[PDB]
Amino acid sequence: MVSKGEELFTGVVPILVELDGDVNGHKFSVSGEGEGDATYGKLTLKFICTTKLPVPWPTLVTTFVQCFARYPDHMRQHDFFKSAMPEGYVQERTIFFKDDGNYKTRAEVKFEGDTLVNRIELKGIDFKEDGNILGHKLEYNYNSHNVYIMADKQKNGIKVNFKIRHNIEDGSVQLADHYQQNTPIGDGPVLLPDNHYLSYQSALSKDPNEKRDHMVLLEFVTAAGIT
């Protein structure tokens, strides 16, 4: 049978993203809009700096709706994210930039009418003024990564971890270690998964007609690791 959360994702769903950030006291806000098509694991989003970013756009990609991952039919019982909808879930991360600062993020992801909303607060501390982040030394591109998911029964949620490699302009790599937890907002049951991963690929681009600081993101996400 089709779960109620799952039914909410059978078509193209409009997405709204809102982020308030403060990194080493540099405050900024970003809004994003686009659509997600979970059947194909496809996200298309454009973000605009509303209130220039103090950090490189690529460092925000992971923060900027895992309910849009394509879960293969045979892994349907392991899709925590959709099972929490529409009431939603709270996602939390700490992102450790190697030899630099850290982001702590908290997002509430839920439906408001037909729109899937990702509302985020981000706090960055301990960054080096001359480092790859505040010094803007990261290339505008993105590698493919796997994201590893496991149940946290005691918390009625999941724990997730993965390592992002950001290409630096000198050919090197800035590592960003991600630690994540998700908890349902509702009091109802959710699907607690067996260990598995999401395979991501991402492409960053610019809108040639857009004069505001912005980022266009195309992302494909597919669950795997259970056969």
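Just so you know, the numbers here start at 1 and follow the chain as drawn.
If you check the header, you will see the structure was determined by X-ray crystallography, 1.8 Å.
Even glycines carry a Cβ here, placed using N, Cα and C.
The Cβ of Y142 (mutagenesis position) lies under 8 Å from the Cβ of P58, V61, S202, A203, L204, each of these being in the same chain and 6 or more residues away along the sequence. Listed in Swiss-Prot is the mutagenesis experiment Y142 to C (Swiss-Prot position 145), annotated as follows: In mut1.9; shifts fluorescence lifetime from 3.03 to 2.74 ns.
Classification of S144 (mutagenesis position) by DSSP places it in coil, neither helical nor stranded. Cβ-based neighbour count (10 Å, all protein chains) for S144 (mutagenesis position) stands at 10. While the structure shown retains the original residue, Swiss-Prot records the mutagenesis experiment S144 to P (Swiss-Prot position 147) with this note: Increases fluorescence at warmer temperatures such as 37 degrees Celsius.
Cβ-based neighbour count (10 Å, all protein chains) for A203 (mutagenesis position) stands at 11. According to Swiss-Prot, the mutagenesis experiment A203 to K (Swiss-Prot position 206) carries this note: Abolishes the tendency to dimerize and leads to monomeric fluorescent proteins.
Within 10 Å of the C-beta atom of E219 (mutagenesis position) sit 22 other C-beta atoms, taking all shown protein chains into account. One mutagenesis experiment named in Swiss-Prot is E219 to G (Swiss-Prot position 222), and its note says Suppresses the 399 nm excitation peak, leaving only the longer wavelength peak at 475 nm.
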Cα-to-Cα gap, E219 (mutagenesis position) vs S144 (mutagenesis position), nearest whole Å: 10
